Amino acid sequence: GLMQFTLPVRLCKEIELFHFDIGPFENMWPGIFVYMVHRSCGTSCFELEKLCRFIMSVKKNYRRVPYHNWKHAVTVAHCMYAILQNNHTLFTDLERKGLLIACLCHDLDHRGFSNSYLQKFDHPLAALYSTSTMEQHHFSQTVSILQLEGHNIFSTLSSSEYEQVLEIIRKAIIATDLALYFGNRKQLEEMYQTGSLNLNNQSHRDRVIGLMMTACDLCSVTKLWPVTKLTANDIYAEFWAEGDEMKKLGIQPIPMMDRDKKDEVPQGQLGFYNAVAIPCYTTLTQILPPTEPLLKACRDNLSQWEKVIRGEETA
Ligand SMILES: CC[C@H]1C(C)=NN=C(c2ccc(OC)c(OC)c2)c2cc(OC)c(OC)cc21
Ligand SMILES: [Mg+2]
Ligand SMILES: [Zn+2]
């Protein structure tokens, strides 16, 4: 109860900034997450003992893949923390609790392969879940871990508060399916521009939480250039492994995933910043003005990728 987590001074100050990098010391990431829960939520949200047992079971159920790993989980949670702390009064107690947990869990038991690859491989999960295949799995894994003995971090909630938070978490994890992002953001753009956006409308809240989840999930593009550039290496290491698996099924992969087309990466990143990242952080900045540093950092990295293309710097 009287047991604060504290961080060294540099981390204590930088963890509040959107562009914070959680660092290479894996053993500090649980501490960093608890620190964020405590400041975002309160020291009373969760029994420390239950929280710690939940964090470590979640960690254990992330795999040793190049990108979709435990470090991505904590990184995506830190971006949500940054959004929540810069928008203090907009979110309920339940939303603050559920969203940091949703981000920590959003890619549970990821294998480093897209929904598309599971569908073409004919993976059992593709028979169980026809759309948002991995995301329905991530939510399945979350509920599993919540139900292990000593792991119910929500035990103090009422029967119906408990249902509301698992419903926040489910929608938040499903929204990390980038195929759903495009329509979600179009709708939010129209609602905001015609003045119909209403944060008291639960179905509007839901859409706005989806957009945050996309923003937090993509936050690699919102770091300082050396972090952004080195992360893009992990990201493409998975894409090219999936590409190789596509070729093993006798399917030319899309160029993104083809390691024979490394030269096209800088132009691929341009498309991604223009078609996905900039639009995402633009609409997010329109709905939540204090998230503008995410849009500013994204724009800076687009400019760094333009420089890579003009040979004014090598990756
Ligand atoms: C969460 C988004 C993230 C990811 C881990 N996976 N999927 C795509 C993607 C996007 C759009 C797509 O539509 C073209 C797509 O095709 C299935 C795939 C992706 C592509 C990137 O660069 C190309 C990228 O660079 C930072 C980051 C991502
Ligand atoms: Mg995912
Ligand atoms: Zn993710």
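So for chain A, numbering is Swiss-Prot's, and the shown residues are 724-1038, in order.
From the backbone N, Cα and C atoms, a Cβ is placed for every residue, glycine too.
DSSP gives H791 (active site, proton donor) a coil state; it is part of no helix or strand. The C-beta environment of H791 (active site, proton donor), restricted to residues of the same chain at least 6 apart in sequence and closer than 8 Å, consists of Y785, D830, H833, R834, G835, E961. Summarising the annotation, Swiss-Prot assigns active site, proton donor to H791 and lists similarity to another entry as the type of evidence.
For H791, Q992, the entry in Swiss-Prot reads 3',5'-cyclic GMP binding site, with the evidence type experimental evidence.
For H829 (divalent metal cation 1 binding site), applying a Cβ distance below 8 Å and a minimum sequence separation of six or more within one chain yields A796, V799, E858, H861, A895, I896, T899, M936, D940. Annotation source Swiss-Prot lists divalent metal cation 1 binding site at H795, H829, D830, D940, citing experimental evidence.
Neighbour count (other Cβ atoms within 10 Å of the Cβ, all protein chains): 25 for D830 (mutagenesis position). Among the mutagenesis results in Swiss-Prot, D830 to A has the note: Loss of activity and of zinc binding. The residue drawn here is the original one.
Quoted from Swiss-Prot, the note on the mutagenesis of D830 to N is: Reduces activity 1000-fold.
Here Swiss-Prot flags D830 as divalent metal cation 2 binding site. According to its DSSP assignment, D830 (mutagenesis position) is coil.
Taking the centre of the Cβ atoms of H795, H829, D830, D940 as the divalent metal cation 1 site, the nearby residues of that chain (Cβ within 8 Å, site residues left out) are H791, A796, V799, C826, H833, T899. Close to ligand 2, meaning a Cβ under 6 Å from one of its atoms, are these of the recorded positions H795, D830, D940: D830. In this structure, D940 are the recorded positions from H791, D830, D940 whose C-beta falls under 6 Å of some atom of ligand 1. The local packing around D940 (divalent metal cation 1 binding site), expressed as other Cβ atoms within 10 Å of its Cβ over all shown chains, amounts to 22.
In the structure as shown, the Cβ atom of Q992 (3',5'-cyclic GMP binding site) sits within 10 Å of 25 other Cβ atoms.
Cβ neighbour count for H795 (divalent metal cation 1 binding site) (all protein chains, 10 Å cutoff from its Cβ): 23.
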